[PDB]
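Taking it in order: structure first as structure tokens, then the write-up.
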Amino acid sequence: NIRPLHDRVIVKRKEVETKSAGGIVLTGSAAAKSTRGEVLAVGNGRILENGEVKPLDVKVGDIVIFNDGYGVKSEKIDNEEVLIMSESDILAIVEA
Amino acid sequence: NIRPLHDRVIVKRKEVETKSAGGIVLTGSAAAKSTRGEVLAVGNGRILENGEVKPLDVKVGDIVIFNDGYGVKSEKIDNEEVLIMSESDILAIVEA
Amino acid sequence: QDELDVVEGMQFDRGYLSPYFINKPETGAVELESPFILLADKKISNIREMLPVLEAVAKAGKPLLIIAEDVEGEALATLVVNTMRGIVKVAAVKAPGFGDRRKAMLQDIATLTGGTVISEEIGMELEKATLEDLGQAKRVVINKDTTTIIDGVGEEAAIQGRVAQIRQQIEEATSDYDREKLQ
Amino acid sequence: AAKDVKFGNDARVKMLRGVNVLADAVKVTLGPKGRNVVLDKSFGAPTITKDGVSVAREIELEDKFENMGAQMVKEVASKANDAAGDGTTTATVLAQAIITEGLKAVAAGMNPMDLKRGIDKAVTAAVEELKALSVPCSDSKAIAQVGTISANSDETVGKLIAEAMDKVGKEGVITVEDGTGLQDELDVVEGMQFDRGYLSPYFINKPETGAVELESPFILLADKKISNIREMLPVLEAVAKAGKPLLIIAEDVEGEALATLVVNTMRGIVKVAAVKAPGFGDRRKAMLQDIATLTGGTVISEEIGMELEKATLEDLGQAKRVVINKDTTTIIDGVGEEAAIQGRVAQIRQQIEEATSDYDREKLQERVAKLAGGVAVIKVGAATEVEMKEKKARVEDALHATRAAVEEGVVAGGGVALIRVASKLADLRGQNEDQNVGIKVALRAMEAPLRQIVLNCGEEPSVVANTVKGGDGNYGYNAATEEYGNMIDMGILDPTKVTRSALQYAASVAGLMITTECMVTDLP
Ligand SMILES: Nc1ncnc2c1ncn2[C@@H]1O[C@H](COP(=O)(O)OP(=O)(O)OP(=O)(O)O)[C@@H](O)[C@H]1O
Ligand SMILES: [K+]
Ligand SMILES: [Mg+2]
């Protein structure tokens, strides 16, 4: 098991949409890497200037939208690709 | 449903002005991307250094003007384009 | 011996952009029965632009063909994949002719097939292109060298008006090369 | 520049003199007793040849009008070599005789256009009579006879070509190349035998031969070039689970992926090897797909859509044996569906029929021979370079004659087929007397190959021509033994395609050449 530290999240990236809205199959860069992913693990929380840890607003197992860039990192846990990013890189949580 | 986190807003961009002031049709670069858009979702609020969350001045369903750049992120929810920005990137609210 | 080779309707000297479009492997010729015809005045590299058009074609179910400056790379591969996936019978070929003539004979193809050419100058883009915008024909043949359209579904009045316009161009033309291209 | 213009009989005499120069150079080689011609080459040693097309090509005259005649009659041998590859000397002999006898009637006041029409009618009827007289040549004995006769009565060349066609079958491709020995060598290869070696020297499973042997190996076909081990890593793991060897046909395997796979090869996890893709663009894909059809697999590419990461064992091809070496690679008993193989054969044959270029068509035929049947290479063995060139030309002519024999059939050799055709066309008549005279000069010039054969033998052409015309059927003149008998029994056969093509091209150029009245050239 892997759990992150401080204000960071371990997220498994969702499967890329192979088919478009109206049944058209998209392949290649048309099947661009999905920025949505379910949360696999939530860290303890962000450390403020006073030394207090503020728990993250993201919960384990919740689908979230994440921003790719320098803040996201790639790792292989039990031969599965996961991404690591701070809660700032997490944009929003998808509900329903 | 999508709702954001921290000091950020989910905004649906308004349609580009196809017509000019005197009714001249504007196309291409003339019909540029609209900086105005209605707010679809407001986050909980900005977290300060003390650990307190200050609620955002923006409200759901209010038209606001946003600045395009690195702070805006594009996403598709129910096959509709929505932009994501921090409340700092949100410029002003259009009233009346 | 002397051989006579006659063709009818639109038949230009361009082939399919990928070998995988072939519906009839025993002849190497793609045969589209009552297909849709899209006329893109710009080259195609991405799949975003005609994605609403491709979805509308998939909803209709009829085969689809593209006449564009060049459909290549990612977009071409996407059409190929959707071709053996069977959702759409899509084939794309290079637009015939060259500058200031490719546009004219593309408009001629639009007049024959009852469609409209998608161009940046004309204003409408492929994103808002619909099934009504696309052209209509009864039969279409693709092979390595030529491309034929049989019974384009277009108005006879528009066809005759285009005939008159190009005949006026013939009469105004002075050089033999332009006049014979117009003929 | 300024032009010299000659009219009528003066221009005709000059043109006929040029034709006579070229045809007398060419026709000293006709028949088995015909001799060789030395052609001076500005680069290299002179070429000793017995084929009429090389002599015809090398003839160019100082007199411009005679040079016109030479070039026009050289077109006969050029076309006869392009179409059938044999009978260039016979075509030039026929063309010269039609021009000579045709200009006799032109000087006799008869209309040259009607003479040309009569020649065309007579030669159309002659082609019909040659087709009727032809017998199909499928047995190996007649093929050996055709190859022997076409190679200046060299029985070794004929028997070697017969054995080669027997080995590679009807769909096989046979080519002639130089050899390092003094003797003729036949090299027959089966299955896909593309000329690409291993990408690294360390793949060698059999160090005593330098050849990698793979027993029942998996085959992966990567249309794209790969430089990273990531893409076929699922495929590598799957084939390691299977344990069978793997061969990659790729555009290029280099760098990290190549190093990883050779390391895994000598670690023993996978007996893997990678080679370059055959050919270049627009031909690499088609015969890569042919390899996939032979091996029962599918090519991995971006255009087709699936990636190497998604490629599985079912995607990969299957074969029974694979041989890698320094220059080429052979695949033996590729496990593919027979019906798909024959469908691919039919598709490439349709491409051949649609092909209007000799290079593309010969590449397609080579691909057909690779996927189905075999490929034979005949190494011409000769102690010296000039003998190598002469023997290579003779074997090439024999190969073209055997190909024309299986294509169209065979007839009696030595010009007796044309003699029988002319005897059958005795009652043919044109629209007027000039056309009848043109028919008659065509029939008389049909005796020219036999007469020139007898002239090269040193005997009297007229006596032998009358003796052959007196006989019926395939009775003719053995020019090697200077005897008489059934030429089919005597083994002297000529391809019907060769004789018919020679007659047709000679007749066309000769008729258009006797129709002339004025000739306009550059002044000296
Ligand atoms: N032993 C033979 N007896 C009778 N005729 C023969 C004999 N050997 C060859 N011929 C004939 O000699 C003729 C000429 O053959 P040859 O190979 O010399 O030249 P070709 O067919 O005119 O063309 P090319 O010069 O291009 O090879 C053929 O028609 C062939 O039938
Ligand atoms: K000869
Ligand atoms: Mg010969």
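So for chain D, numbering is Swiss-Prot's, and the shown residues are 2-525, in order.
We read in the header that electron microscopy, 3.4 Å was used to get this structure.
Any Cβ shown, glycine's included, is placed from N, Cα and C.
Listed in sequence order, D:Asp523, D:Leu524 are the same-chain residues six or more apart from D:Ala2 (mutagenesis position) with CB atoms under 8 A from its CB. Per Swiss-Prot, mutagenesis D:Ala2 to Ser is noted as: Complex stability is significantly decreased; when associated with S-76, same residues as in M.tuberculosis.
The ATP binding site annotation in Swiss-Prot covers D:30-33, D:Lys51, D:87-91, D:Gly415, D:479-481, D:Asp495 and is backed by experimental evidence. Around D:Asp495 (ATP binding site), the same-chain residues at least 6 positions away in sequence with a Cβ under 8 Å from its Cβ are D:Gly88, D:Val147, D:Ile150, D:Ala402, D:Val411, D:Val412, D:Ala413, D:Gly414, D:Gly415, D:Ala418.
The number of other CB atoms found within 10 A of the CB of D:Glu76 (mutagenesis position), across every protein chain shown, is 18. The secondary structure of D:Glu76 (mutagenesis position), as reduced to three states from DSSP, is helical. Annotation of the published mutagenesis D:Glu76 to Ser in Swiss-Prot: Complex stability is significantly decreased; when associated with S-2, same residues as in M.tuberculosis; the original residue is retained in the structure shown.
Around the Cβ of D:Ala109 (mutagenesis position), 10 further Cβ atoms fall within 10 Å across all displayed protein chains. According to Swiss-Prot, the mutagenesis experiment D:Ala109 to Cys carries this note: Forms inter-ring disulfide bonds. Prevents ring separation and leads to the formation of high amounts of symmetric GroEL:GroES2 complexes.
While the structure shown retains the original residue, Swiss-Prot records the mutagenesis experiment D:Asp398 to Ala with this note: Can bind ATP with normal affinity, but is defective in ATPase activity. Binds non-native rhodanese, but cannot release the protein. D:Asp398 (mutagenesis position) falls within a helical segment according to DSSP.
The number of other Cβ atoms within 10 Å of the Cβ belonging to D:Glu461 (mutagenesis position), over all protein chains shown, comes to 12. In Swiss-Prot, the entry for mutagenesis D:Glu461 to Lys states: Temperature-sensitive lethal mutant. At nonpermissive temperature, the rate of general translation is reduced and a defined group of cytoplasmic proteins are translated but fail to reach native form. The structure shown retains the original residue.
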For this session: List the binding-site residues D:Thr30, D:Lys51, D:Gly88, D:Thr90, D:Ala480, D:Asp495 whose Cβ sits under 6 Å from any atom of ligand 2, in sequence order.
Result: D:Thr30, D:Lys51, D:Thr90
For this session: State which of the following binding-site residues has the fewest other Cβ atoms within 10 Å around its Cβ: D:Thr30, D:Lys51, D:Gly415.
Result: D:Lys51
Problem set entry | Candidate mutagenesis positions D:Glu76, D:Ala109, D:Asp398, D:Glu461, pick with smallest Cα gap to D:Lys51 (ATP binding site) | D:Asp398
Exercise. Which recorded positions from the set D:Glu76, D:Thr90, D:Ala109 come near ligand 1, judged by a Cβ under 6 Å from any of its atoms?
Worked result: D:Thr90
Exercise. What does DSSP assign D:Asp495 (ATP binding site), in three states?
Worked result: strand
Seminar exercise, completed: Sparsest Cβ environment (other Cβ within 10 Å) among binding-site residues D:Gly32, D:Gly88 belongs to D:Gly32
Exercise. D:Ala2, D:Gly32, D:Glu76, D:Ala480, D:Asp495: which of these recorded positions put a Cβ within less than 6 Å of any ligand 3 atom?
Worked result: none
For this session: Using C-alpha atoms only, work out the spacing between D:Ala109 (mutagenesis position) and D:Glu461 (mutagenesis position) and round it to an integer in Å.
Result: 27
